[PDB]
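Asker: Take this structure, written in structure tokens, and hold onto it; I'll ask about it next.
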2 protein chains.
Amino acid sequence: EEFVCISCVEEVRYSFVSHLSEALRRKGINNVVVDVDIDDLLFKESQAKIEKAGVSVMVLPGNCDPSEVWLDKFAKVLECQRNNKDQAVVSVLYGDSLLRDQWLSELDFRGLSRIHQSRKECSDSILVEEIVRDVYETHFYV
Amino acid sequence: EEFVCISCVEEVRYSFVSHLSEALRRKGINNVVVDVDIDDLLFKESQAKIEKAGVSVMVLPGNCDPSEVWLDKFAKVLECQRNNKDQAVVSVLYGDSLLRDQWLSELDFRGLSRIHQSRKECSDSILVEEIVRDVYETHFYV
Ligand code: NA
Ligand code: NA
Ligand code: NA
Ligand code: NA
């Protein structure tokens, strides 16, 4: 049973991410959520979730400067990918005031090219469906 | 074809409300969304949506003082109910920092008793499902 690991900051754990998780489940795609804001104690005990995931969906705080977010919070998520080079990484730039050019630069530097983004007056429900369709058709549909 | 009208402020139109709308649609429940922050010009042209709705779901900005919100923005929604006393009203106190006691007082004063609320570390996806189950079983299931 392949599954998806969604990583995020605590601010969207119970809002946007909860809808994303439920939409994946409705599609028949098992998933777990990892809050990157937890102590590195609990993170160590959660690393296996990320490492064993067939798909890693990183939901990024797109309103924030990547220079204060990536190394601090998300580098530890991506490093889990090499314990599984069958693992795909999908990135989501989420927020109502994206530092879009900054994040696109950041993701390119990290070698990440599969990117979904919040858009002006585009509904989050549509964004969720877009992420689900991508994960589903790429990895759970043949 | 009975339908639901969801009223809300612009801040949650494309986030929480979009998930609520999509969840109602998945359940087979037709629905439309009215943004209460629009000009009273466009509101007049949207009154019919509210008046003809079998269920009016008011998604309220629960982090805000009801004394600055209700009369200003939502009284005009509830007044549409009497053009249809077959119309039920469901209220949702949405926000991550609810002025809960203030809003409960406000709703009681308005004669409204069907109330869903954001809860500490309770997912919005669950809140949506709760609202959908209530609307569905009360009005679209016999
Ligand atoms: Na779920
Ligand atoms: Na997308
Ligand atoms: Na929809
Ligand atoms: Na509820």
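Quick note: numbers on chain A are straight from Swiss-Prot, i.e. 8-149, in order.
Heads up, the Cβ atoms here are built off N, Cα and C, so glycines get one too.
Pulled these features from Swiss-Prot for this protein:
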{"type": "MUTAGEN", "residues": "A:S25 to A", "note": "No effect on TIR domain homodimerization. Loss of TIR domain heterodimerization; when associated with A-33 in RPS4"}
{"type": "MUTAGEN", "residues": "A:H26 to A", "note": "No effect on TIR domain homodimerization. Loss of TIR domain heterodimerization with RPS4"}
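I'd like to know what surrounds each of these features in this structure.
Answerer: For A:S25 (mutagenesis position), the count of additional Cβ atoms within 10 Å of its Cβ stands at 22 [all protein chains shown].
Other Cβ atoms within 10 Å of the Cβ of A:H26 (mutagenesis position), summed over all protein chains shown, number 25.
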